[PDB]
Amino acid sequence: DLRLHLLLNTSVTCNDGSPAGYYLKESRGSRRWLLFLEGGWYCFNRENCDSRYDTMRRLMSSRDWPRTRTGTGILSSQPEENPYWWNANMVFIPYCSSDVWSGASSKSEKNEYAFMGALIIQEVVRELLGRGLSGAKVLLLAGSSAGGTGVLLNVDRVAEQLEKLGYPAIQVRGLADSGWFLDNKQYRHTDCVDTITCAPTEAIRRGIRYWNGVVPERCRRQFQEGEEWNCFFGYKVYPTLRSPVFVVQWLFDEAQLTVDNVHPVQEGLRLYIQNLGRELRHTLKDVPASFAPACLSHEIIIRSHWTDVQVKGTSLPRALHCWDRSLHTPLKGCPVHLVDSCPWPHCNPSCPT
Ligand SMILES: *[C@@H]1O[C@H](CO)[C@@H](O)[C@H](O)[C@H]1NC(C)=O
Ligand SMILES: Cc1[nH]c(C(F)(F)F)cc1C(=O)O
């Protein structure tokens, strides 16, 4: 099990100002460190953050967090459940900033909520250095859904943080699970009122303003003032990243379909869904380390049965091990680019049920 540690710097807070924190299980015989960013959507104005505080409070506050957490999937220490990194140091960073891990603004006389996700990551990494991270050889920043986008927004800043702190030998890498979204047109044109039905583009634009959200420097320099929302979209931010990033993405992510207003499938919907899979496949063509099965599902890497799905006969744990090997061109029998080509949910027979 992983043990909670509330951040020693209590000015780094969840939305309601309670301390943010992390769950840790040390593996002293290991120089590998897995820092996992939890997911869970976001909120982008006082009204919808107030509603989320009323019935999703754990995503906004540490006041009710349990003392321990079981590591599952890629965070499991059992080899049968986690053939990839069962022996690593395991860190689970609860998501309590509702800002897709982008914020850097404190709660004040003028701000009802704090949005500090990016400062949370930075501070966790700092306090971990004194608990063994300083000796690490690889730090894999991983994350699912909003945490998957968080990886893309933060992996390079973590690299740069550790460099400026004097730890050049720690290799920072990213594993973005289910955080590779398309800013496409919705199937039906609902209006952005809440957070689920809202279109992705308008969601992020309002959010950044409200959170004081920050994005990777090189991506920021491309899109420039006002257009930083662009960097929340994997296919636009990924090419600007310097750290190695493995991308895991269902071709038909349920959260993508939700924001696209997709729920007897007639021609119009069949075409829309097939176009979505092809567009997603297109954006992954030049991502050399990726695992993108043709399934309708949400998230994967901390589910107990994440070992089950395969693309072209290769499991995600195997693909991640081949990726490790590639970073010591293509390896014999150890493929790293695994993107399904069939065009409909569950044409891959290993899709979860
Ligand atoms: C604690 O966090 C605050 C807010 O980000 C920051 O200003 C300060 O530098 C941190 N303290 C230390 C000792 O790093
Ligand atoms: C469900 C979801 N949609 C988006 C969007 F708008 F960028 F596509 C981000 C998330 C997330 O939780 O990270």
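By the numbers in Swiss-Prot, the shown part of chain A spans 88-350, 355-419, 427-451.
Positions of Cβ are set from backbone N, Cα and C atoms, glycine also.
The annotation active site, charge relay system is assigned in Swiss-Prot to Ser232, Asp340, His389. What Swiss-Prot notes for the published mutagenesis of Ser232 to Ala is this: Abolishes enzyme activity. Unable to mediate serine depalmitoleoylation of WNT proteins.
Locations of recorded Swiss-Prot features on the structure.
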residue: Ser232; record: mutagenesis position; Cβ neighbours (10 Å): 25
residue: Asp340; record: active site, charge relay system; Cβ neighbours (10 Å): 26
residue: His389; record: active site, charge relay system; Cβ neighbours (10 Å): 19
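In this structure, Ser232 are the recorded positions from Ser232, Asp340, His389 whose C-beta falls under 6 Å of some atom of ligand 2. Annotation note: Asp340 (active site, charge relay system) sits in a strand segment as assigned by DSSP. At the Cα atoms, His350 lies 11 Å from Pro355, with 4 residues between the two left unmodelled. On the backbone, the CA of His389 (active site, charge relay system) and the CA of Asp340 (active site, charge relay system) stand 6 Å apart.
The model of this deposited entry stops at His419 and resumes at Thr427, leaving 7 residues out; those two Cα positions are 11 Å apart.
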